[PDB]
Amino acid sequence: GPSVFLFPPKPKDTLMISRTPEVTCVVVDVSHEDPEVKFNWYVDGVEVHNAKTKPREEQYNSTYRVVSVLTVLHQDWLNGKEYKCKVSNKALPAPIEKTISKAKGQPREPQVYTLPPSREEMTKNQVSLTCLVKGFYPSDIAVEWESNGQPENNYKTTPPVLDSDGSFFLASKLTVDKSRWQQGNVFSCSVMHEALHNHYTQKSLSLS
Amino acid sequence: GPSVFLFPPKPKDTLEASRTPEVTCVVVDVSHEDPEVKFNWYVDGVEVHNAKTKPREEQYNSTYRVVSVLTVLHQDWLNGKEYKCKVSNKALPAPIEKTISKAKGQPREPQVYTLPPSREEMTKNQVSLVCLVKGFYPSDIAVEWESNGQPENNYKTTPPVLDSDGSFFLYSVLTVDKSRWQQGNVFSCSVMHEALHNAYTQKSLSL
Amino acid sequence: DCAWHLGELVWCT
Ligand SMILES: *[C@@H]1O[C@H](CO[C@@H]2O[C@@H](C)[C@@H](O)[C@@H](O)[C@@H]2O)[C@@H](O[C@@H]2O[C@H](CO)[C@@H](O[C@@H]3O[C@H](CO[C@H]4O[C@H](CO)[C@@H](O)[C@H](O)[C@@H]4O[C@@H]4O[C@H](CO)[C@@H](O[C@@H]5O[C@H](CO)[C@H](O)[C@H](O)[C@H]5O)[C@H](O)[C@H]4NC(C)=O)[C@@H](O)[C@H](O[C@H]4O[C@H](CO)[C@@H](O)[C@H](O)[C@@H]4O)[C@@H]3O)[C@H](O)[C@H]2NC(C)=O)[C@H](O)[C@H]1NC(C)=O
Ligand SMILES: *[C@@H]1O[C@H](CO[C@@H]2O[C@@H](C)[C@@H](O)[C@@H](O)[C@@H]2O)[C@@H](O[C@@H]2O[C@H](CO)[C@@H](O[C@@H]3O[C@H](CO[C@H]4O[C@H](CO)[C@@H](O)[C@H](O)[C@@H]4O[C@@H]4O[C@H](CO)[C@@H](O[C@@H]5O[C@H](CO)[C@H](O)[C@H](O)[C@H]5O)[C@H](O)[C@H]4NC(C)=O)[C@@H](O)[C@H](O[C@H]4O[C@H](CO)[C@@H](O)[C@H](O)[C@@H]4O)[C@@H]3O)[C@H](O)[C@H]2NC(C)=O)[C@H](O)[C@H]1NC(C)=O
């Protein structure tokens, strides 16, 4: 029979007032014989009605994928409201319910520290600029790098690691040509998190 | 029917001459009516007979968990030999085969760089000492910290992350009381990897 | 005061 999967909004979308956060109820294994699916939505037990169904998609394995999308307010998500999707279909002895929400717990402000390359890396063609982000809760975050207003895309970021005090830490490493580091260019670590002032902080780093 | 899982040895076990690395074949969902499981091991297609079975263990969800452990030689595993566990049982229509070995591809030597606490961190109770380990392949690694011959346990290490050049990297972060750092103590980052000289290196850091 | 990110508005208190 049909199965249900319910996904949160992207961190960025909940954090940027100019973006639109949405939760997504995905129903897989929908039969050709009974493709009609009914969605009910609840925000903290109270039903809402502004969900919209995305176009039906036929899958290579003879089933349909049906997806309902509920737009949410930023602050409802950040305040920790609970979102329930209830799915009904004829080929289903009983309706399936699924609930998701922000991680429970007091939010803690990330501490953001930029770290130049080791004197030992200076021999190499390319150098590592490190952004250490520690002491944040929950683990929902965005880390990006830039220089002179332009995104620097040659970075990688570790997944959040759970620390011994109950918060999370990660590190983000941007690899630049040594010559650009020598050239006095300023690089910036952009961190977005609910518990930061205005959801945003930026830390800069240049040849000392 | 039963299900099978085959686990690689610990990175540290393969890299330290004194420790004994092993491949582990786990069978779950073994029934009460047919608990007998036959294991056949092969090393590069060649059957070997030195596997040892662990005590049968009751899971209390109607099933047994049955484990076979095959000891391997350091060089055999590092030189990429392939290990196959064949599991037979009455509840299987056909025997189940699993195979594991080291990740393939030219091993690359990790670069180990130690990073002091930021000036901005220096107002806090405790500071973070960072060890950046980059440029390594495969991702089988171990990282530890010490000071004056004594292990420093208050650290966390990220899992290895795949980098744009096909090598891996991680960060390990040791958190110490600011005072300990301020007073000039040396802290060391120990890294074990098949591609290091003597499968080991150590980098140190102090104010 | 307001935070911006690559031109786009982040948040204002
Ligand atoms: C017939 O085929 C279908 C479809 O199969 C696809 O095509 C075929 C040909 C094959 O190639 C498949 O591999 C293809 O997927 C089968 O449907 C699949 O069933 C699986 C289980 O039945 C299900 O697994 C579950 O996946 C969860 C994660 O799903 C993610 O990621 C996968 C890939 O990693 C991706 O394919 C999925 O679509 C889904 O992607 C996320 O979607 C959401 C919502 O769209 C996104 O969130 C939104 O994003 C928008 C912007 O676009 C916006 O920002 C919104 O704010 C936001 O809400 C999100 O970004 C996407 N993420 C990514 C990374 O893409 C797992 O978490 C889950 O695991 C959990 O449950 C398990 C138990 O089942 C537990 O083991 C586990 O612990 C977890 O708790 C599941 O494994 C597949 O997703 C599903 N595939 C699709 C496409 O729906 C079908 O099974 C098969 N039927 C038969 C009878 O054979
Ligand atoms: C009855 O219960 C059993 C037992 O379950 C336990 O008890 C019950 C009552 C509950 O309380 C459970 O919560 C308990 O776990 C059920 O058995 C489970 O079945 C699962 C699937 O059927 C199976 O899932 C697969 O797990 C793999 C990872 O397993 C790891 O990690 C888990 C924890 O994360 C751990 O529980 C496992 O034991 C196993 O741990 C590793 O063990 C190996 C071997 O011992 C270790 O390697 C050795 O280490 C020693 C040092 O000690 C030495 O150095 C050796 O050299 C070395 O080899 C290793 O260190 C351990 N790792 C860790 C992290 O601890 C997944 O990889 C796998 O996923 C893969 O396959 C999936 C598809 O199937 C894919 O989706 C996926 O992406 C992967 O490709 C599975 O998820 C559980 O492991 C299994 N649990 C146990 C304990 O056996 C049983 O199902 C249930 N029956 C019924 C009918 O309900």
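Residues displayed in chain A correspond, in order, to Swiss-Prot positions 120-327.
Structure method, as recorded: X-ray crystallography, 2.6 Å.
Yeah, the Cβs are placed from backbone N, Cα and C, and that goes for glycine too.
Feature list (source: Swiss-Prot):
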- A:121-220: domain 'Ig-like 2' (DOMAIN)
- A:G120 to A: Reduces the affinity for FCGR1A about 40-fold. Abolishes binding to FCGR2A and FCGR3A. Impairs ADCC of virus-infected cells by monocytes. Decreases binding to complement component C1q. Decreases complement-dependent cytotoxicity (MUTAGEN)
- A:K205 to A: Does not affect binding to FCGR1A. Only slightly affects binding to FCGR2A and FCGR3A. Impairs binding to complement component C1q. Impairs complement-dependent cytotoxicity (MUTAGEN)
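A simple Cβ count within 10 Å picks out one of the mutagenesis positions A:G120, A:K205 as the most packed, and that one is A:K205. Distance between Cα atoms for A:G120 (mutagenesis position) and A:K205 (mutagenesis position): 15 Å, as a whole number. Taking DSSP states H, G and I as helix and E and B as strand, the domain 'Ig-like 2' (A:121-220) has 10 helix, 46 strand, 44 coil.
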